[PDB]
Amino acid sequence: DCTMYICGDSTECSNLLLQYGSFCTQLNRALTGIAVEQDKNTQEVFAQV
Amino acid sequence: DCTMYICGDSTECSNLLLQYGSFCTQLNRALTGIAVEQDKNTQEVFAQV
Amino acid sequence: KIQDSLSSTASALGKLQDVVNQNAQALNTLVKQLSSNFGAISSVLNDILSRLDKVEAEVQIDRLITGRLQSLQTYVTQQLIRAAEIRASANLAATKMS
Amino acid sequence: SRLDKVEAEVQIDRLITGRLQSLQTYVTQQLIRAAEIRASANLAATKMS
Amino acid sequence: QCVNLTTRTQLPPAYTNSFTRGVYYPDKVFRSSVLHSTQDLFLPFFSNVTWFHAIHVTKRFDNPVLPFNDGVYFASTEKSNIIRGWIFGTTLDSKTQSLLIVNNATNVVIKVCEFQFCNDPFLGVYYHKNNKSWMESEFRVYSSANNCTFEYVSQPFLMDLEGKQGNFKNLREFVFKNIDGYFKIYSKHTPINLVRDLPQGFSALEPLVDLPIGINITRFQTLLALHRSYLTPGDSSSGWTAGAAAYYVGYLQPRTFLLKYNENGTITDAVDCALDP
Amino acid sequence: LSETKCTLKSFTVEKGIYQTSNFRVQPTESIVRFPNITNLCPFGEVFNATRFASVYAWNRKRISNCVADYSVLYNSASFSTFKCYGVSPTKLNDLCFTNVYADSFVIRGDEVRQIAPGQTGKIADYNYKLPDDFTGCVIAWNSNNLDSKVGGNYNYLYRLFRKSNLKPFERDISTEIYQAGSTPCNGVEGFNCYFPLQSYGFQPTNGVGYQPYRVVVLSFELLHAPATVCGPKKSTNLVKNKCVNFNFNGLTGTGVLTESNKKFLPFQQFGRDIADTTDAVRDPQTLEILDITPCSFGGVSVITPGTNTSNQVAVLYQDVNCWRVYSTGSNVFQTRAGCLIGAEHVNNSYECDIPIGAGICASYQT
Amino acid sequence: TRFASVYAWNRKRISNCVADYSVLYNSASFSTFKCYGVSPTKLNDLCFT
Amino acid sequence: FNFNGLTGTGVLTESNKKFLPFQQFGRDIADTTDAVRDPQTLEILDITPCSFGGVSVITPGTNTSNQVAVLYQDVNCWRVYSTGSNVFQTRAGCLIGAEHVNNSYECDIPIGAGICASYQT
Amino acid sequence: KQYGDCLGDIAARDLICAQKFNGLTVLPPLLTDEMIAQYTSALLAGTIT
Ligand SMILES: CCCCCCCC/C=C/CCCCCCCC(=O)OCCOC[C@H](OCCO)[C@H]1O[C@@H](OCCO)C[C@H]1OCCO
Ligand SMILES: CCCCCCCC/C=C/CCCCCCCC(=O)OCCOC[C@H](OCCO)[C@H]1O[C@@H](OCCO)C[C@H]1OCCO
Ligand SMILES: *[C@@H]1O[C@H](CO)[C@@H](O[C@@H]2O[C@H](CO)[C@@H](O)[C@H](O)[C@H]2NC(C)=O)[C@H](O)[C@H]1NC(C)=O
Ligand SMILES: *[C@@H]1O[C@H](CO)[C@@H](O[C@@H]2O[C@H](CO)[C@@H](O)[C@H](O)[C@H]2NC(C)=O)[C@H](O)[C@H]1NC(C)=O
Ligand SMILES: *[C@@H]1O[C@H](CO)[C@@H](O[C@@H]2O[C@H](CO)[C@@H](O)[C@H](O)[C@H]2NC(C)=O)[C@H](O)[C@H]1NC(C)=O
Ligand SMILES: *[C@@H]1O[C@H](CO)[C@@H](O[C@@H]2O[C@H](CO)[C@@H](O)[C@H](O)[C@H]2NC(C)=O)[C@H](O)[C@H]1NC(C)=O
Ligand SMILES: *[C@@H]1O[C@H](CO)[C@@H](O[C@@H]2O[C@H](CO)[C@@H](O)[C@H](O)[C@H]2NC(C)=O)[C@H](O)[C@H]1NC(C)=O
Ligand SMILES: *[C@@H]1O[C@H](CO)[C@@H](O[C@@H]2O[C@H](CO)[C@@H](O)[C@H](O)[C@H]2NC(C)=O)[C@H](O)[C@H]1NC(C)=O
Ligand SMILES: *[C@@H]1O[C@H](CO)[C@@H](O[C@@H]2O[C@H](CO)[C@@H](O)[C@H](O)[C@H]2NC(C)=O)[C@H](O)[C@H]1NC(C)=O
Ligand SMILES: *[C@@H]1O[C@H](CO)[C@@H](O[C@@H]2O[C@H](CO)[C@@H](O)[C@H](O)[C@H]2NC(C)=O)[C@H](O)[C@H]1NC(C)=O
Ligand SMILES: *[C@@H]1O[C@H](CO)[C@@H](O)[C@H](O)[C@H]1NC(C)=O
Ligand SMILES: *[C@@H]1O[C@H](CO)[C@@H](O)[C@H](O)[C@H]1NC(C)=O
Ligand SMILES: *[C@@H]1O[C@H](CO)[C@@H](O)[C@H](O)[C@H]1NC(C)=O
Ligand SMILES: *[C@@H]1O[C@H](CO)[C@@H](O)[C@H](O)[C@H]1NC(C)=O
Ligand SMILES: *[C@@H]1O[C@H](CO)[C@@H](O)[C@H](O)[C@H]1NC(C)=O
Ligand SMILES: *[C@@H]1O[C@H](CO)[C@@H](O)[C@H](O)[C@H]1NC(C)=O
Ligand SMILES: *[C@@H]1O[C@H](CO)[C@@H](O)[C@H](O)[C@H]1NC(C)=O
Ligand SMILES: *[C@@H]1O[C@H](CO)[C@@H](O)[C@H](O)[C@H]1NC(C)=O
């Protein structure tokens, strides 16, 4: 959670962070890819039969 | 094209960007490697015979 | 049956379409990230250069330059990481051909 | 607590830039590690078969 | 001269949903075919707006003093021009300054004076037989106004005072904000054909005016017009008929919205990013 | 070829094909389109006034439809303070201003420092506060000759007590008894019950810190909305379909101007794209929407054998269909990767030497 | 009544008190007031060590 | 809160920590203030953030429906946006808005820890 | 890990609480360990018989 890591509970920091929203969407896109790939790894190794 | 992405048609931005020239040469070096590798991939798959 | 299954369903070639989509989305994200202020008073160089003189303008233009260079660096790093995986797939396809 | 909302932004933008770069470094290294884990999982899926 | 009103019946307050209404153009920059994310004071989606009206020759005549927390969404469905404006202030007496926006059937008057407002401010419309004519008759709003730092009077006009009979035809939406000494108003007139409630729809309000009034505003009150004629044989305090009109009041909050700009420059849809997951 | 030599940072180039900067076009003219306003701004009524206001009830004046040639003040006026916020002083002549308001009042000399964003003090707390994100200029000048009379001048008041600080640009003209204790004041001054306004005492021989100062605060926005007040810039003719430097209501830039399909609402002056760059503008003199397009466009690659072998080059203009080329001559060949200029096209087929793209290769042969 | 010479300047400890500097608004007038490491509009909300 | 000028947001609870007489605040590894001594009563208190816990929303296409189920990992069914019928506790968190069936199907929407969701009649 | 478990100084003491209070979540895998064990027992029963 970008806003919680960078800004915590600060509202001013969040309003300032609204400039960098594409970068956080990008970070979470990459992490989501990694996560579904972990599940696909386990599938391709164990669910052959 | 670094100068077009970062600076557009601005001459002042270009003169200021002349400090970061190694970084743009580096970026384009990496991208050029990727491009010739794409061509090598297609070669190694299809031009075996 | 192969031919009919291909001619009926539209999303059978999911992996190739995913490659195409990922490249297109990376470029479009790189274009959209030109709207970031990166801490400057504006994200438009012409706005900054219209309002501020050449000494107060550099403080903002250097912020914009640092941010946009970091955007390009992120794009290139992710392209290298994706090219490694595409090259693994191409080596597998070259092994399957042989 | 110490600075008003105009002097505070100069510092908060520094903090935001730094923390976003921290997250970016984390995600980049997670992608590089996930590539190696995926190579290992492909090898394990080949050894299974 | 500042009469109080009697013969009003007592009814509980009503409530109504805000089916995605109250969106306004955030800036003055033109955009097309783009989804623009914006954070600003906005009326949240499916909000709980309070319902007031004036009805039944007199049963209901609602003009209470409402709060003005950070901004007001104000809608009014009417057919015979009963809503005439508002009063904005903090104590609404002559100790402090107040903002008066009123349409006296002839001009739009915007004043920032020190008004000594009435307990029941209203305007009057009289209906004459042997004429079948309705004419502006009363302006019982304030007792006095001394130190008046701002004033605007529009170009003259004549708007029809006839009481219409039928459905509500006109929906008029207004967003009022008070920031940095400016009183911002955004408006949108929409034709309707409806009986009872808020028309569920979407319409983006357009910037109307920024007034440099520079006052503190915490409460406000709506200015209605009542009808008086031979059918109302009482005195000033008792004997008058309301007509038919209703207005709704919602409050703005700092929200993030995702606005959808058309291929032309119009906002056609929006998302309330904090409504639900 | 020299762009490559500089990019490689060497005087030698190996055989190959190299990307260079995109095709650039330089602007041929400069364009200035400001509105056709003629009146000079009321510098006389604002700066040269018989009576200024008290700081507690400060005056706001709307400025519209005028030319802000402030060099008319050079002959008569002299300012101890002139600080601009969000704009540079040397840029005011090339800019149009959006919602100009002039705030004016008279304060003590020791309080001019308090008219600035983020200040505290008796003025900034109780009389006149500037917002933190203030765009405009603050002007002040000593007025001891005009505003100080022998025996003290007691016309200028200021609020001394107030239950809470003012908001930005908020005005408080209330005059009710300030209750400084817990016991109530029933509208009469007494013990811990003070009238909230006190008068400056402006004797002529007061020290410079206690001498009257006339302050003017100008508020505006820049480059976001239609503007009527504009700086002194001589306006030129409109040039379309050509790479020009433009200046529309203060917004500078470079590009090609063409007529547009867009319809701006009457309160709109600029249009922006996803990257927030201005891509449409309404001409201030003739209200017509125009579209702004960059001049530089199109990728360029230079094909070289080693500079050790030759100094000939062929240039590939992807995104050109043979023109927007650096030079043309003989040997213009249209490939699917772009227009190739400087290479002779043969009909034989060989193994690839220098990959050009889309099935075409180049080589240095006899 | 008496201030010190700059060469032998006086240092005074302040403790156990409430800093409501608005009591100076009636009597004092300062040509210079510059704060370092803190914003002037924040002094009412802080406690000083 | 505002403790001696230090502002912030959180939940205050009584602490095991013992501050030396010259100490007023306590910080964690990230240097955020996590303990404070109350100035009026000299008792140590612990500051804990208010926001906590991951949330996922499960949707069929908005083209198909506007129903959603929300998964609150780190909740054991509450700290939920809304509750009603259909509260199901999985090992990945509390799932609210989905009906739990006894059959087993191939995965449609992976929820985690062996649970999947789908939009069926 | 519930909020009532991280409530108090256990937040600073535990590492997972410190991660969760800063927006860093660990998502559970899709296949449980029992399911992976069923897959391996199926592979064993297929290869044995
Ligand atoms: C100290 C420095 C000074 C600076 C000065 C800057 C600001 C001064 C300018 C003020 C212009 C205000 C324009 C908005 C209302 C007048 C609108 C107008 O000039 O046309 C008159 C027709 O009315 C149109 C409007 O609505 C049109 C539909 O009839 C009216 O409808 C009325 O309510 C509905 C009853 O019909 C009220 C009123 O608008 C309310 C204002 O918020
Ligand atoms: C310009 C404007 C500024 C005005 C005010 C600013 C600040 C002035 C405050 C001064 C407080 C000083 C107190 C600290 C040491 C005194 C120690 C004390 O108030 O307790 C007395 C008991 O002694 C404890 C200490 O040690 C306790 C063990 O006996 C002593 O031991 C001694 O040496 C060991 C022999 O027993 C010396 C001494 O401490 C040395 C000081 O460094
Ligand atoms: C209308 O009614 C209000 C109260 O409902 C009257 O205001 C009161 O006036 C009396 C004496 O004039 C005061 O003792 C009360 O304290 C007032 N109440 C309020 C709320 O201010 C008002 O005078 C009436 N107006 C007329 C002319 O009938
Ligand atoms: C509506 O309000 C306007 C503004 O007060 C009234 O017009 C003014 O009338 C007075 C008295 O004749 C004049 O002194 C002002 O100069 C007028 N103002 C302007 C500029 O129009 C108007 O009479 C009112 N109409 C009704 C029906 O009450
Ligand atoms: C018909 O309308 C006219 C004006 O349009 C009315 O004339 C005025 O009416 C008021 C109140 O009735 C009187 O105080 C004025 O003295 C009248 N002035 C004129 C010009 O006559 C007229 O009264 C209306 N007819 C009826 C029957 O009410
Ligand atoms: C606000 O109103 C008060 C009360 O009318 C004004 O004070 C009077 O102003 C006149 C004109 O200068 C003087 O002749 C009186 O002696 C003043 N005293 C009173 C209480 O009557 C005051 O000037 C007005 N102006 C502002 C903006 O404060
Ligand atoms: C957008 O603007 C256009 C131009 O004002 C509106 O008019 C449409 O224009 C197109 C192209 O000429 C025509 O094909 C349509 O028939 C026009 N529509 C009508 C009936 O006016 C258009 O309505 C606006 N809105 C949208 C959503 O396109
Ligand atoms: C705007 O007006 C409100 C109401 O008059 C003010 O709020 C009051 O503030 C005083 C202290 O300044 C308190 O004693 C009252 O209890 C408050 N009343 C309410 C309803 O909150 C507010 O302070 C004014 N705004 C400014 C900037 O002064
Ligand atoms: C360069 O332009 C020419 C025409 O200007 C293109 O040739 C045309 O290609 C289209 C393909 O859809 C054909 O329908 C036309 O009949 C062709 N015209 C001629 C004159 O042959 C050519 O394709 C363009 N070059 C590239 C590589 O894009
Ligand atoms: C949610 O809470 C319940 C109890 O509040 C947990 O169920 C317990 O699990 C432990 C495992 O160590 C058993 O020892 C207890 O006997 C169980 N209690 C009951 C009454 O069932 C449950 O595991 C928690 N949910 C998750 C997924 O963590
Ligand atoms: C609107 O608010 C009132 C005030 O409590 C409440 O009774 C009513 O239920 C709310 N409306 C809805 C439908 O939420
Ligand atoms: C200001 O006013 C004085 C006297 O009215 C006049 O002499 C002087 O020229 C004026 N300055 C200008 C040029 O505005
Ligand atoms: C001046 O501008 C107006 C628009 O306000 C325009 O109608 C008029 O033709 C212009 N005159 C010129 C172009 O000189
Ligand atoms: C390349 O360089 C070497 C040494 O500079 C030279 O001997 C050789 O002749 C050059 N190649 C050609 C073909 O000119
Ligand atoms: C190549 O062949 C085509 C047709 O075969 C002919 O028109 C063209 O002139 C030839 N080009 C050369 C270089 O002779
Ligand atoms: C005031 O603070 C002291 C600590 O110095 C404390 O002992 C006393 O009880 C406090 N009084 C209160 C809480 O009013
Ligand atoms: C999905 O979208 C398409 C086109 O909008 C529509 O035809 C289809 O009915 C939608 N699916 C469902 C199940 O509603
Ligand atoms: C599912 O099965 C369990 C026992 O295996 C039983 O307790 C429960 O009631 C069943 N639910 C349904 C909907 O069949």
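Here chain C follows Swiss-Prot for its numbers: 933-1030, in order, are the residues you see.
Structure determined by electron microscopy, 2.6 Å.
Heads up, the Cβ atoms here are built off N, Cα and C, so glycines get one too.
According to Swiss-Prot, the natural variant C:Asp950 to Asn carries this note: In strain: Delta/B.1.617.2, Mu/B.1.621. Neighbour list (C:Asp950 (variant position), Cβ cut-off 8 Å, at least 6 residues apart, same chain): empty.
Quoted from Swiss-Prot, the note on natural variant C:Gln954 to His is: In strain: Omicron/BA.1, Omicron/BA.2, Omicron/BA.2.12.1, Omicron/BA.2.75, Omicron/BA.4, Omicron/BA.5, Omicron/BQ.1.1, Omicron/XBB.1.5, Omicron/EG.5.1. Shown in sequence order, C:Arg1014 are the residues of the chain, 6+ apart in sequence, with a C-beta less than 8 angstroms from the C-beta of C:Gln954 (variant position). In the three-state DSSP scheme, C:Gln954 (variant position) is classed as helix.
Under the heading of natural variants, Swiss-Prot lists C:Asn969 to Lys and annotates it as follows: In strain: Omicron/BA.1, Omicron/BA.2, Omicron/BA.2.12.1, Omicron/BA.2.75, Omicron/BA.4, Omicron/BA.5, Omicron/BQ.1.1, Omicron/XBB.1.5, Omicron/EG.5.1. C:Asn969 (variant position) carries neither a helix nor a strand DSSP state and counts as coil. There are 19 other Cβ atoms within 10 Å of the Cβ belonging to C:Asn969 (variant position).
For the recorded site, C:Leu981 (variant position), the DSSP three-state label reads helix. Here Swiss-Prot notes a natural variant, C:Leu981 to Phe, with the remark: In strain: Omicron/BA.1.
Take the CB of C:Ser982 (variant position) and look out to 10 A: across all protein chains shown you find 23 other CB atoms. Annotation of the natural variant C:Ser982 to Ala in Swiss-Prot: In strain: Alpha/B.1.1.7; the original residue is retained in the structure shown.
C:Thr1027 (variant position) falls within a helical segment according to DSSP. C:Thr1027 (variant position): 10 other CB atoms within 10 A of its CB, across all protein chains. For the natural variant C:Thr1027 to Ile, Swiss-Prot gives this note: In strain: Gamma/P.1. The structure shown keeps the original residue.
Contacting chain H by the Cβ rule (under 8 Å between Cβ atoms), the variant positions C:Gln954, C:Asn969, C:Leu981, C:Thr1027 reduce to an empty set. Taking CA atoms as the reference points, C:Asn969 (variant position) and C:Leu981 (variant position) are 14 Å apart. Closeness to chain B is evaluated for the variant positions C:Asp950, C:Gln954, C:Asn969, C:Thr1027 by Cβ distance, with values under 8 Å counted; no residue is counted. Proximity to chain A (Cβ-Cβ distance under 8 Å) holds for the following variant positions out of C:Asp950, C:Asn969, C:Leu981, C:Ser982: C:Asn969. Cα separation, C:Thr1027 (variant position) to C:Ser982 (variant position), rounded: 59 Å. Sequence-distant neighbours of C:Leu981 (variant position): residues of the same chain at least 6 apart with a C-beta under 8 Å from its C-beta are C:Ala989, C:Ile993. Those variant positions from the list C:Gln954, C:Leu981, C:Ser982 that have a Cβ under 8 Å from chain F Cβ atoms: C:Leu981, C:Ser982.
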